[PDB]
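Encoded as structure tokens, the structure appears first; notes follow it.
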Amino acid sequence: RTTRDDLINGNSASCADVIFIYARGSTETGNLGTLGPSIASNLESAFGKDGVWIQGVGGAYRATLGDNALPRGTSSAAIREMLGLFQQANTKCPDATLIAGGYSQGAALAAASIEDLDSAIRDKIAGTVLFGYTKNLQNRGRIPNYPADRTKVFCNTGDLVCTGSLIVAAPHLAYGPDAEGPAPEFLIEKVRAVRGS
């Protein structure tokens, strides 16, 4: 339902071409929350169920409300978890194109993980989508150390976490349509641009 561990469970003798690592919002269930499943069915339609591995960030990422107040908008243990998944993806499947995403605290987690990531693996991440990005104002709409053209931020008007606050208002809960339409289309386009055709 909201849990996919395709990378952890995948056999490196039969790597997928595309690996998607996604971090859920604060309090959400499984390791994909509300938005992850929608992005995953679209990517599966585009690449085939065997062409893409969907991996939510689980393990030490508890997606606690309190961790939003920590320096980079999430915990050091959660950043280590997501870094470990990018490292695992590169180790099992060095030829796979990576794509990433996150919602709310998961968007701050994706941004911090990519900032800290070895640049050689970071270059393999074709695109990242961020929804309700809690460090949008602070980071001026960017992921540190990652190019603007591979980044797509979805921040609604009235979503206060995009404007430097941590108050959750109704526009923060309105990213469902983006996750099923423009966000997977962006990711698919960026995969095709690095892979070519």
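All residue numbers given for chain A refer to Swiss-Prot; the residues shown span 33-229 in order.
Heads up, header says this was done by X-ray crystallography, 1.8 Å.
Cβ from N, Cα, C; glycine included.
Over in Swiss-Prot, the protein carries these features:
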ACT_SITE  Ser136  active site, nucleophile
ACT_SITE  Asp191  active site
ACT_SITE  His204  active site, proton donor/acceptor
MUTAGEN   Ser58 to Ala  Severely decreases activity on p-nitrophenyl butyrate
MUTAGEN   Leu97 to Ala  Increases activity on p-nitrophenyl butyrate
MUTAGEN   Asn100 to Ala, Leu, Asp or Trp  Severely decreases activity on p-nitrophenyl butyrate
MUTAGEN   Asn100 to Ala  Increases activity on poly(ethylene terephthalate) (PET) and decreases activity on polyamide 6,6
MUTAGEN   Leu198 to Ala  Increases activity on p-nitrophenyl butyrate, poly(ethylene terephthalate) (PET) and polyamide 6,6
MUTAGEN   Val200 to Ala  Increases activity on p-nitrophenyl butyrate and poly(ethylene terephthalate) (PET)
MUTAGEN   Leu205 to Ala  Increases activity on p-nitrophenyl butyrate and decreases activity on poly(ethylene terephthalate) (PET)
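Shown on the structure are the features that Swiss-Prot records.
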residue: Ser58; record: mutagenesis position; contacts (Cβ under 8 Å, 6+ apart): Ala95, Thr96, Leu97, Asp99, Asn100, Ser136, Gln137
residue: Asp191; record: active site; contacts (Cβ under 8 Å, 6+ apart): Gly164, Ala201, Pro203, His204, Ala206
residue: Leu198; record: mutagenesis position; contacts (Cβ under 8 Å, 6+ apart): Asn100, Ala101, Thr166, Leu192
residue: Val200; record: mutagenesis position; contacts (Cβ under 8 Å, 6+ apart): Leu192, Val193
residue: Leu205; record: mutagenesis position; contacts (Cβ under 8 Å, 6+ apart): none
Quiz prompt | Neighbour tally for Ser136 (active site, nucleophile), based on other Cβ positions within 10 Å of its Cβ | solution = 31
Quiz item: When you tally the Cβ atoms that lie within 10 Å of each candidate's Cβ, which of the recorded positions (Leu97, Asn100, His204) has the highest tally?
Solution: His204
Quiz item: Under a three-state reduction of DSSP output, how is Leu97 (mutagenesis position) classified: helix, strand, or coil?
Solution: helix
